[PDB]
Structure formats: C-alpha cells, structure tokens
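Data block below; observations after.
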Amino acid sequence: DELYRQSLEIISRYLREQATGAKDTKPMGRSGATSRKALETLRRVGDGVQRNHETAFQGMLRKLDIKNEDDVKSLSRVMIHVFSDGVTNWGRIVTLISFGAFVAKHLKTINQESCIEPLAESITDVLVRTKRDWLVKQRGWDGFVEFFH
Ligand SMILES: Cc1cc(OCCCc2c3n(c4c(-c5c(C)nn(C)c5C)c(Cl)ccc24)CCCN(c2cccc4c(C(=O)O)cn(C)c24)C3=O)cc(C)c1Cl
C-alpha cells in the first residue's frame, strides 16, 4: 500500500519539476528522505538519458498524438507494451520514468498541464503491477539509490 505511495510521490514530483523548472515548495511526504535521494538520482540520470534518446523520444512524441487526459488513459497500453516483460533492471526503469518526464514537459507546454498527474499514476501503476515482487527483492527504492552512486 505504502511502497506504491512512495514511488508515485517520487514520480509525480520529478515529472512536475521537470515540466516546470521549479524544485517544489515543500519537502516530501511520509518516507521522505529516501524519496528525496531517489529524486536527486533521477535529476542527474534522467536528464542524461533523455539527452541520449532525444531522437527516439521526440519522434515517438511526434507519433503519440496526445491532446487531453483521455489520451492519458489510452497511452498506458503503449507504455506497457514498450515496458512489458523480459529484461528487468534499474536502467530501463529510469528510462520509463524519464520518458514520463519528457511527456510531462510537453503537456505543460500545450497548457494541458493537468494531464501530468494521471500520467505519473499510470506510470506508477504499470511500475508496481508488473515488478512488485522484484521491487521488494530490491528493498524498493533503496536498491535504486544505492545502484546509482
Ligand atoms: C508511451 C510511453 C512509454 C514509456 O516508456 C516505456 C519504457 C521505456 C522505453 C524503452 N524504450 C523506449 C523508447 C524507444 C523506442 C520505442 N525505440 N527506441 C530506440 C527507444 C529509445 C521510447 Cl521512444 C520511449 C520510452 C522507452 C526502448 C529502448 C529503451 N528500452 C530498453 C529496452 C530493452 C533493454 C533496455 C535496457 C538494458 O540494457 O537493460 C535499458 N533500456 C533503457 C532498455 C525501453 O524499454 C513511458 C511513457 C510515460 C509513455 Cl506515455
């Protein structure tokens, strides 16, 4: 119940603060410090990988044809297909979240900023439902931060 809350918190914060250039006006909620270290890891690595995959991400966005929140409810299935099953590791996870961050930037640009919030949820939903057991075998986000030092 709570690990989903933690992950969702991190992703929503990262996506918003990537979309807007701001750094939030408060700290984090319950389990806040681990979530902060995760968010700063994201700050570094997400921008790096987004720069590396600018071409593929930008062409995919060119395809995705996103207009409103209904598009958000219809994109989760493409996200699931691309993230699917097979090789599981932290790099693919940060890549998931990083494409979420680019999508959030774009949504703010088209003034459809309100769609950033369901997006994160969808990401987070797909993130837990598909990797839950493995995440606990990584003691959650602890495996994340320690991996990326
Ligand atoms: C529609 C949508 C999806 C989203 O993300 C879904 C998963 C992330 C993603 C992947 N990929 C994406 C691509 C993409 C496509 C399609 N083609 N190319 C060349 C790229 C870069 C795009 Cl454009 C956007 C997101 C992703 C494919 C290549 C990277 N990867 C990958 C595959 C296999 C092994 C490894 C690997 C290792 O070695 O362990 C490390 N990673 C990075 C690997 C992906 O799973 C997110 C949101 C919010 C939305 Cl709404």
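Note that chain A carries Swiss-Prot numbering, so the residues on display, from first to last, are 172-320.
According to its header, this structure was worked out by X-ray crystallography, 2.9 Å.
Including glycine, each Cβ sits where the backbone N, Cα and C put it.
According to its DSSP assignment, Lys194 (mutagenesis position) is coil. In sequence order, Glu188 make up the list of same-chain residues 6 or more apart from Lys194 (mutagenesis position) whose Cβ falls under 8 Å from its Cβ. Experimental mutagenesis at this site is recorded by Swiss-Prot as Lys194 to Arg, annotated: Reduced ubiquitination.
What Swiss-Prot says about the mutagenesis result for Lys197 to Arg is this: Reduced ubiquitination. Cβ neighbours within 10 Å of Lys197 (mutagenesis position), excluding its own Cβ and spanning all shown chains: 7.
DSSP assigns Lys208 (mutagenesis position) to a helical segment in the three-state reduction. According to Swiss-Prot, the mutagenesis experiment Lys208 to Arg carries the annotation: No effect on ubiquitination.
While the structure shown retains the original residue, Swiss-Prot records the mutagenesis experiment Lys234 to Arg with this note: No effect on ubiquitination. Sequence-distant neighbours of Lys234 (mutagenesis position) (same chain, 6+ apart, CB under 8 A from its CB) do not exist here.
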